[PDB]
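Trainee: Sharing a structure, written as C-alpha cells. Questions coming.
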Amino acid sequence: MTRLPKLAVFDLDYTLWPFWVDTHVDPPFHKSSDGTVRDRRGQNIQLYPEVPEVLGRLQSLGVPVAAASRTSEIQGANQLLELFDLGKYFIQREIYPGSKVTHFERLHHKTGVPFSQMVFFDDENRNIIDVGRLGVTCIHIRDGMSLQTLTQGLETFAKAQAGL
Ligand SMILES: [Mg+2]
C-alpha cells in the first residue's frame, strides 16, 4: 500500500499563482476577448503552468481538494479560482486572514478528515509550522506547484504513513 491522503489542501499565493493577490494585482478580474484573465490594470494573470492538471490528477486519484489562504483579498482570490475554471476541483475554500490553524480546524469540522490524513502544500514556512502542529503532512514548496512537486508531495505523505 501507498497511503493516499484523504484530503489535499492548497495555499494560493506562490502556490497556484506566481504573485500575492493582495499586492501585485488590482481586483476585480475578468476574462479578456483573447481568453486571458485580466485585472483592472490590464495585467495578464496566469497560474503556474501545470496547476490545472495537478488538481485534475488529484481528482483522478480520488483525493478531495481544499484551499487554505490567509489573504485579505477574499473576493479577489475566489474570483480567480472561478475564472480559471478551478472551482470544480475544490470541495471547500477557507480564504480569510488568520493563522492557518483556524482554516484547518474548520476543514476538519466540515470534512471529518483527521489532520493526520491531510497533505498541505504551501510556500511559507510559518504556515508549514503552524499547520504541522496539527499532525498534517506539510509540503514546503518552491517555484510553485507542478506535477513533479505533487508526486514528491504524495510520496512524502505515503512514506510518513509508512513509518519513514
Ligand atoms: Mg503562499
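Each Cβ is built from the backbone N, Cα and C atoms, and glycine gets one as well.
According to Swiss-Prot, the protein has these features:
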ACT_SITE  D11  active site, nucleophile
ACT_SITE  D13  active site, proton donor
BINDING   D11, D13, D123  Mg(2+) binding site
BINDING   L12, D13, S69, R70, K100  phosphate binding site
MUTAGEN   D11 to N or E  Abolishes enzymatic activity
MUTAGEN   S69 to A  Abolishes enzymatic activity
MUTAGEN   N127 to D  50% decrease in enzymatic activity
MUTAGEN   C138 to S, A or G  No effect on enzymatic activity
Trainee: Filter the candidate list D11, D13, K100, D123, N127, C138 of recorded positions, keeping only entries whose CB is under 6 Å from an atom of ligand 1.
Mentor: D11, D13, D123
Trainee: Given a 10 Å Cβ-Cβ cut-off, pick out the one of the recorded positions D13, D123 that has the most other Cβ atoms nearby.
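Mentor: Answer by Cβ density within 10 Å: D13.
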Trainee: Sort the recorded positions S69, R70, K100, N127, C138 by C-alpha distance from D11 (mutagenesis position) and give me just the closest.
Mentor: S69
Trainee: Of all the binding-site residues here, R70, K100, which one's CB has the most other CB atoms within 10 A?
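Mentor: The residue with the most neighbouring Cβ atoms within 10 Å is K100.
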Trainee: Quick check: with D11, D13, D123 left out, which same-chain residues have Cβ atoms within 8 Å of the centroid of the Mg(2+) site Cβ atoms?
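Mentor: Along the chain, the qualifying residues are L12, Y14, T15, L16, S69, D122, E124, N127, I141.
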Trainee: Give me the count of other Cβ atoms within 10 A of the Cβ belonging to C138 (mutagenesis position).
Mentor: 24
Trainee: What is the separation, in Å, between the Cα atoms of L12 (phosphate binding site) and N127 (mutagenesis position)?
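Mentor: Roughly 12 Å, rounded to the nearest whole number.
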Trainee: Identify, among the mutagenesis positions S69, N127, the residue whose Cβ has the fewest other Cβ atoms within 10 Å in this structure.
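Mentor: Per-residue Cβ counts within 10 Å for the mutagenesis positions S69, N127 bottom out at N127.
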Trainee: According to DSSP, collapsed to three classes, what secondary structure does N127 (mutagenesis position) have?
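Mentor: In the DSSP reduction, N127 (mutagenesis position) maps to helix.
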Trainee: Hey, for the phosphate site built from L12, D13, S69, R70, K100, who else sits with CB inside 8 A of the CB center?
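Mentor: Same chain, not in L12, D13, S69, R70, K100, Cβ within 8 Å: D11, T15, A67, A68, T71, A77, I95, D122, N127.
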